[PDB]
Amino acid sequence: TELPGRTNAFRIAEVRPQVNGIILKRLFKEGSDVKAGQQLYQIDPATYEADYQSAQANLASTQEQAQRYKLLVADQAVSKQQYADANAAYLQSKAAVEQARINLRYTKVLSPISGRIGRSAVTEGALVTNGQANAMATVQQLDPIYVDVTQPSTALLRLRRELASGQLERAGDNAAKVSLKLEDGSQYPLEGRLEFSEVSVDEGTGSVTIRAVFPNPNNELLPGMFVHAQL
Amino acid sequence: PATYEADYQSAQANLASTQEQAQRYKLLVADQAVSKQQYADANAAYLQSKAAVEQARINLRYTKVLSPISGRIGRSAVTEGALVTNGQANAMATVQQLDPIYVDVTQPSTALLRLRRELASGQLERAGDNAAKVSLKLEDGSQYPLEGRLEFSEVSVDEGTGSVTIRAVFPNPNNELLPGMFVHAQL
Amino acid sequence: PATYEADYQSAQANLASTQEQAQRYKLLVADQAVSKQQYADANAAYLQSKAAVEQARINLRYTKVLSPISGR
Amino acid sequence: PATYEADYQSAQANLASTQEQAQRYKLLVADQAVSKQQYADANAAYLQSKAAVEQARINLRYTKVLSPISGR
Ligand SMILES: O=C[C@H](O)CO
Ligand SMILES: O=C[C@H](O)CO
């Protein structure tokens, strides 16, 4: 039995800015392989870095001020007000620093997922805004790769029982071993699982959609291919 | 939540401050050691802080997107790293409780009555008040192993057709039954 | 020196920023892609920063009270 | 023509405005008081207005349908 389907990325993530600024450098090769947590961009941190330190200086000051008054009020050398106001400022500073720190951190646009980044929709030197609609880039885990197969709800059961009645080659709980046949006609050398748990159902058709998972090193398989699973 | 968490704490700091200010100034005006203005203003700020904090708290909370129902989630319409907006048109994902599963049956208003009386006249196998036991037959032809209730209380009526729609309830562990199947209930 | 040290770095951070700003705007003005009033201001900030830094540096330095003479 | 007449004057009002705006920004770029890009946007609007007015004028004129040929 041959089940028609489309290959899809195993995982998709969008790269976006979370701080305002100018793209200083784009540290990645379009179309290369990037790891999750890897810096993909550098937003000119000249200022954020400046504010952050400007802040810490402030906190260092107000903090001393406060700690000194805490001591003094205990001996009434100072009033309950002055200490209150002093500890007030101290708290505000401490807050500012934390916000400064957060923004500086967002200056290094990291990759959320491990996969394959394509073209960078943003040129170096460009202006980037937190909340902006468009994404700077898109990474894609392409190794284990999906193959979305759609069968009429009936067939999914039929297969499901053959799986339990040993009539199908086990591949794991709810998974049968399968082979892939490119629209090329050729036979993808490796083979993978065909999980039976449903992922979606077009109630307007009643048909179900399940996923096959093939190993894809060498990156021979790419999203969008019209293939055929085999049981 | 890096920031929401930051604003929330930034806020709580403030409240802690203004609250002290108030509770104190509430005592000085008490002995005319501070004008009515000074205290009114102090309690003003205090109330504002208290409000700010509550709003910060609410936003932080929404940071963790929970599932409203228990059931089966399908694909996630949103990728990680994506930008999400309150009020946005599209839903991030849809959960569907498929275990007890419904089977919408449509019979002409007449038939519904015919069956309703057989139910009362014991001519139909009771399954509960207003419910008769029923079996399911997939469009496959096969016979769904389990069986369930066929509630007679109407759910909707296409007045343009006069026909009524009632629901059958089948157990569906194993998740063999899925939405959209064209089946047949049997009595 | 906890603070002086902090102000001093707080400062240098600032200068590093305004300095970049200035050096860049001067390029723009040369293409008339920014009013010289914008540049003037940019270089104005740069000079203030540069001044701040120097004063910061001076104060930090005075943080280690040294002995003027050799003796007892 | 109640409206076409209104739109035509509504427009001319606009043009009179943006035109002044432009002519003034034109003296600024001359003294590097503004960027080329600014005088650009200003002159951009000015040209759009001038176009709008001409279209308004044309339409108002057609409010008076005329005969293409001499005949019966
Ligand atoms: O931008 C999406 C792909 O990475 C490239 O073209
Ligand atoms: O929500 C059901 C499917 O997973 C998607 O669209």
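Per Swiss-Prot, chain A residues shown: 52-282, in order.
Positions of Cβ are set from backbone N, Cα and C atoms, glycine also.
In Swiss-Prot, the entry for mutagenesis A:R57 to A or D states: Abolishes complex formation and thereby decreases drug resistance. The structure shown retains the original residue. Packing around A:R57 (mutagenesis position) is summarised by its Cβ count: 14 other Cβ atoms lie within 10 angstroms of its Cβ, all protein chains included. DSSP gives A:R57 (mutagenesis position) a strand state.
Secondary structure at A:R62 (mutagenesis position), as computed by DSSP, is strand. For the mutagenesis experiment A:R62 to D, the note given by Swiss-Prot reads: Abolishes complex formation and thereby decreases drug resistance.
The Cβ neighbour count for A:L123 (mutagenesis position), using a 10 Å radius and every protein chain shown, is 15. For the published mutagenesis A:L123 to D, Swiss-Prot gives the following note: Abolishes complex formation and thereby abolishes drug resistance.
A 10 Å cutoff on Cβ-Cβ distances gives A:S130 (mutagenesis position) a total of 12 other Cβ atoms nearby, all chains included. For the mutagenesis experiment A:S130 to D, the note given by Swiss-Prot reads: Abolishes complex formation and thereby decreases drug resistance.
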Same-chain residues at least 6 apart in sequence with Cβ under 8 Å of the Cβ of A:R62 (mutagenesis position), in sequence order, are A:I164, A:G166, A:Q191, A:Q192
